[PDB]
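Chemist: A single structure is presented below for examination.
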Amino acid sequence: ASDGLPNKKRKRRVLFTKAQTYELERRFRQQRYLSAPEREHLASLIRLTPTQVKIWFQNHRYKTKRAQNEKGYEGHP
DNA sequence: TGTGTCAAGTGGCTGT
DNA sequence: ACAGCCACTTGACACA
């Protein structure tokens, strides 16, 4: 047999409260790169699961750089 | 009506 | 073998 499995999974935009954001911003705006017992603790404060921290921290370090592609321009033939 | 945005989803080589 | 962000992209979400 081969296919994977019966899965049909569902990510609706799984948004953290501006507060939770703020602490995520906070922890980004301070720090690029977190060991779990730091970051879980943010996950603890704002009461998310630590990947939901991490993943908001992943989404920022690429997001920055792109912004900066703007600044000058997206100069590509 | 359609898309960007956001968060994942997903996928890719790098080193010990 | 080993661990997995980084960058693209879809998969739900705001908006003219």
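All residue numbers given for chain A refer to Swiss-Prot; the residues shown span 537-613 in order.
We read in the header that solution NMR was used to get this structure.
Backbone N, Cα and C atoms are what each Cβ position is placed from, and that goes for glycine too.
Looking at Swiss-Prot, the entry for mutagenesis of A:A579 to T says: In vnd-29; disrupts neuroblast development.
For each feature listed, report its degree of burial, its nearest neighbours and the pertinent distances within the displayed model.
Modeler: With a 10 A radius on its CB, A:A579 (mutagenesis position) counts 23 other CB atoms from all the protein chains. Under DSSP, A:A579 (mutagenesis position) is assigned to a helix (H, G or I) in the three-state scheme.
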